[PDB]
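Written out below as structure tokens is the structure these notes cover.
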Amino acid sequence: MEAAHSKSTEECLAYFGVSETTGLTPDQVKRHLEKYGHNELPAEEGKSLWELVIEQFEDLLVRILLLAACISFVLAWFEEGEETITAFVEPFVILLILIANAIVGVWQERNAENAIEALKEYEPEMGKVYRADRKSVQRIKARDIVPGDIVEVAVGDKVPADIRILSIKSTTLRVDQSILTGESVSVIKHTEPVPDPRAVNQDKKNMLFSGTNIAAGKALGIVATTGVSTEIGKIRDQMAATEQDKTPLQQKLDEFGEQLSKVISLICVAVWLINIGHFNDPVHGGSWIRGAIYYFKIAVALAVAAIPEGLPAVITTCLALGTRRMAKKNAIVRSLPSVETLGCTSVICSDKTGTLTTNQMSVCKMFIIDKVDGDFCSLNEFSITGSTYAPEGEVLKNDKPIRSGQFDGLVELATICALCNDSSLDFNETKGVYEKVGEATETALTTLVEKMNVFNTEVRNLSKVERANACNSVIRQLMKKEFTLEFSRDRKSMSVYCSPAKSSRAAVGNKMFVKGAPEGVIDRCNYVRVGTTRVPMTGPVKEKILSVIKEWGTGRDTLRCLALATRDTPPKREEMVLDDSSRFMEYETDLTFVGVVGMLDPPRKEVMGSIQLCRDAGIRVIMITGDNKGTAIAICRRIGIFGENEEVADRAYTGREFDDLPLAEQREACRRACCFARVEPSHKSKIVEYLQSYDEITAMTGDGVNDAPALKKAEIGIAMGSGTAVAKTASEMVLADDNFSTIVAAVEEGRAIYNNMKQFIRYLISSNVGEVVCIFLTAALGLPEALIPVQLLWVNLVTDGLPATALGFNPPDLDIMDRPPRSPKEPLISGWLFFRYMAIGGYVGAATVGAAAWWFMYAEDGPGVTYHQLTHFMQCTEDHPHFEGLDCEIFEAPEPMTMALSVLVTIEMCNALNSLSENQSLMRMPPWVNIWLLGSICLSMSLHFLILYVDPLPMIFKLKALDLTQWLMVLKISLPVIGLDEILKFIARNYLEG
Ligand SMILES: Nc1ncnc2c1ncn2[C@@H]1O[C@H](COP(=O)(O)OP(=O)(O)O)[C@@H](O)[C@H]1O
Ligand code: ALF
Ligand SMILES: [Ca+2]
Ligand SMILES: [Ca+2]
Ligand SMILES: [K+]
Ligand SMILES: [Mg+2]
Ligand SMILES: [Mg+2]
């Protein structure tokens, strides 16, 4: 606990009784835990109140049905309806379907959040600290850090706790603290005291807040506060939902449901108009109000029917369900649209180092100069065993193990690697493995030096903890590190200014030690070290040096190379201005070349596969990396971006080559090229922008801070679990797995959600069109009514519920990942599908009217009215326009009506079976692909039998239907709807378009 940023570095140190370079003792940590608790926020809890999630009423179309239930509650309250109790059923036939869908949505949401919180909580967040028990920085669960330990944080890192900056290791420290202050651009810090106890966070320029991100630099601090006392910890409970509006496809279907409300309204008012000619008929006693309320009831019931009340839930669900599956593949979705968007992605740009490759770097080859004599130049090459970051392995020259201290050239090589390095190693006592701290490239150097052991230091007798940095530390004693010129990607190198260590001999020379991408560094060398000697750089030498790099980079190990050099006579520090990062390169000139290291960095197993799948899915994959063009192309081949032999001249480019081109041609290069190399963070962004200028959906994959811009710019930003917090922050998705395959899976899933949405819509429209076709085909053709207000509410309850919501659990179509991506601006409803909705809608409307007619005319229990309906309904009371005045009222017979209602349900349930797949056959995609659907259907059929045969019920609705033969008819009329769509799918398949 420390109230102050306004006290000096010293004061804070003294406050906790801590040696700045060593950090807390075990016993100091034991106390501070007890006195302050773990560094975490208890919260973790309650993201939605059981109630909250229930209130996914409030939606577009659900509020309509909600209203509809009130009028039925009020029309019932005035003693009537048409029958007395039949009016108190009405409201529950409407609420029921609503409750059902609500239950499922709520369930899927709860399951999703659980699954997500399982994934997020899985891998523990780690911090880096100096503590007294270990000389080198060590990594602990952030949870364990307490006020008063020395914390190290560098570029990319999430600040783990609220920290008072003690010492800035780079020329600058830049923090992205948007999450706290809203401050959108990164901001500069210093280590000087900020006197005002009052001062706002923005003015605490010597502090670093838990949850912010280091955008540039490296720093050392002492922790002031942790857990709930944390500046961000105080404010959590609060905010008006920095939470959010719905997803593009959600807004699309919403707009589609808005204008389906239009059309249904019209057909509804139309029912009420097309009738009310029947608003004087004997049935409601001819009153000049009664049958206007009745046909108003027919309208409303028809609206509730036609309306897809479950559309808002089924999207919500397919979404939550998509998330739940992504979480099961260890992918964290930070932003809902990510799966649907990724669904129609035509291009996946991707970083290389740590993203496409494993980022488990090992130095396996290195060389220095051996002989230089005129046009002859020769190198001492070396091999290094050990693939891992473990200091165990040996240097080989000519298959024989050497003692690197034998070669002065290697002594300097080791010296630079050690000194020009912001990273180190830590040995995990539990996992029992040597882990990097800071960047892999840099750490590889660290582990290299330990292997080279150039001062023959005695290490056989050291713990695995001590052995980690021993040889490095030895070098650190040999030279004092005045300051460092942080690595920056423009010059593609990094520097370190040093003076000799004891101050034993003042002015025997300061040095700068340099490491960097070989082409730039070698260009800034005028000399070439030969052992302890120096000689002028020359063409033949450069050509030699470079060719062996080309060799290693392009070879079968595809080595990642770094050149190392010393500046023998640096500027005086006084002539050096550190404020301006753009002078660092000139400072790094007049160099002496020492040598080269080549690094092994294997491509991930899963990658080549995923790329193949993208090809098939019509998706492009571009590599975009700061690394050398040689090695980047070599790796593309190894990954399958390029085949092992292809002129690539026209479709791999460096940054320079790319910038050399005119804008027009840059844009076009992006369309054919798959490999961009030696490229800055601005370029990654620009390339993505270019792709986006073909109105395509672009995804960026990456691990590093140099990916954030592109990660942000892209439609979907996918960050590695292993990578930086800043890359993760700029992302919509995070592979905690680091498993590239999930990207493809995620594509497939977004594709499937779309297709599931489609099938739902097809199912409802076509079916509910038939329900409407039906009522208008009677009223026009001039028949007795086929259904009543509650009978309409019944087909609705039982066709528009779980059989529909179920489609959302349809499996992926069989060819889903074999057609190219959908353009995002495609007509939601295809002209051709609109037709298919009508074909089906028409058969359904006609099959249900034809059913009641068949009861009347052809049926043996029905009166034998024979063809021509006997031509009207006029008959009325006893024996009229005497046209076989044989039977009196048979109209109002429940039999014809309950016939139709049973064809409607049965047939609707049939073309749900067509809605397992857009254009696939029940022969290839059978009904048992979706069991959930089949259950729902039984539940409906089941519910529909109940209503018919449990003896109070049929009165509330209508008389039952002769099991044995009437059903055989219902089924005979309804089954063909399947045969119809299945020809219609045959059309769209065996002719094709989309
Ligand atoms: N810490 C460092 N110090 C000096 N040079 C580096 C360092 N890290 C990387 N480099 C060099 O700078 C280049 C640019 O790195 P970057 O832009 O991050 O792309 P990538 O890491 O994928 O190569 C690398 O290819 C490597 O040659
Ligand atoms: F890991 Al890279 F460019 F390939 F930063
Ligand atoms: Ca409905
Ligand atoms: Ca329906
Ligand atoms: K983005
Ligand atoms: Mg990377
Ligand atoms: Mg990198």
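Residue numbering: from 1, along the chain as shown.
The backbone N, Cα and C atoms fix where each Cβ goes, and this holds for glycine too.
Just so you know, the Cβ of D351 (active site, 4-aspartylphosphate intermediate) picks up 27 other Cβ atoms within 10 Å once every protein chain is counted. DSSP assigns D351 (active site, 4-aspartylphosphate intermediate) to coil in the three-state reduction, placing it in neither a helix nor a strand. Residues or ranges marked as active site, 4-aspartylphosphate intermediate by Swiss-Prot: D351.
Following the DSSP three-state reduction, the secondary structure of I307 (Ca(2+) 1 binding site) is coil. Cβ neighbour count for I307 (Ca(2+) 1 binding site): 24 (other Cβ atoms within 10 Å of its Cβ, all protein chains included). If you look up Swiss-Prot, you'll see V304, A305, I307, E309, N796, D800 marked as Ca(2+) 1 binding site.
Listed in sequence order, the residues of the same chain lying 6 or more apart from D703 (Mg(2+) binding site) and placing their CB within less than 8 Å of its CB are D351, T353, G354, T355, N359, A719, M720, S722, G723, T724, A727. Among the features that Swiss-Prot reports, Mg(2+) binding site is placed at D351, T353, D703.
For the recorded site, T799 (Ca(2+) 2 binding site), the DSSP three-state label reads helix. Of all Cβ atoms in the protein chains displayed, 29 besides its own lie within 10 Å of the Cβ of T799 (Ca(2+) 2 binding site). The annotation Ca(2+) 2 binding site is assigned in Swiss-Prot to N768, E771, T799, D800, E908 on the grounds of experimental evidence.
Spatially close to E309 (mutagenesis position) yet at least six residues away along the chain are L61, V62, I64, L65, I97, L98, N101, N796, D800, judged by Cβ distances under 8 angstroms. One mutagenesis experiment named in Swiss-Prot is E309 to A, and its note says Interferes with conformation changes that are essential for ATP-dependent Ca(2+) transport.
For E309 to Q, Swiss-Prot lists a mutagenesis experiment annotated as follows: No loss of calcium binding. Strongly decreased rate of phosphorylation of the active site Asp residue. Interferes with conformation changes that are essential for ATP-dependent Ca(2+)transport.
Other Cβ atoms within 10 Å of the Cβ of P789 (mutagenesis position), summed over all protein chains shown, number 26. A helical conformation is recorded for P789 (mutagenesis position) in the three-state DSSP classification. Record note (Swiss-Prot), mutagenesis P789 to L: Almost complete loss of Ca(2+) transport activity because of reduced Ca(2+) affinity. The unchanged residue is displayed.
According to Swiss-Prot, the experimentally introduced change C876 to A is described as follows: Loss of ATP-dependent Ca(2+)transport. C876 (mutagenesis position): 13 other CB atoms within 10 A of its CB, across all protein chains.
All protein chains considered, the CB of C888 (mutagenesis position) has 12 other CB atoms within 10 Å. One mutagenesis experiment named in Swiss-Prot is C888 to A, and its note says Loss of ATP-dependent Ca(2+)transport.
Among the binding-site residues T353, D703, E771, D800, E908, the residues whose Cβ lies under 6 Å from any atom of ligand 3 are, in sequence order, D800.
It is 18 Å from the Cα atom of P789 (mutagenesis position) to that of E908 (Ca(2+) 2 binding site). Here is what falls inside 10 Å of the CA of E771 (Ca(2+) 2 binding site) among the binding-site residues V304, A305, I307: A305.
Counting in whole angstrom, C876 (mutagenesis position) lies 32 from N768 (Ca(2+) 2 binding site) by their C-alpha atoms. The 10 Å shell around the Cβ of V304 (Ca(2+) 1 binding site) contains 28 further Cβ atoms across the protein chains shown. Each residue contributes its Cα atom, and for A305 (Ca(2+) 1 binding site) and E908 (Ca(2+) 2 binding site) these two points are 12 Å apart. Checking the recorded positions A305, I307, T353, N768, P789, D800 against ligand 1, the ones whose Cβ sits under 6 Å from it are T353. Other residues of the same chain near the Ca(2+) 2 site, with their Cβ within 8 Å of the Cβ centroid of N768, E771, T799, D800, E908, are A305, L764, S767, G770, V795, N796, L904.
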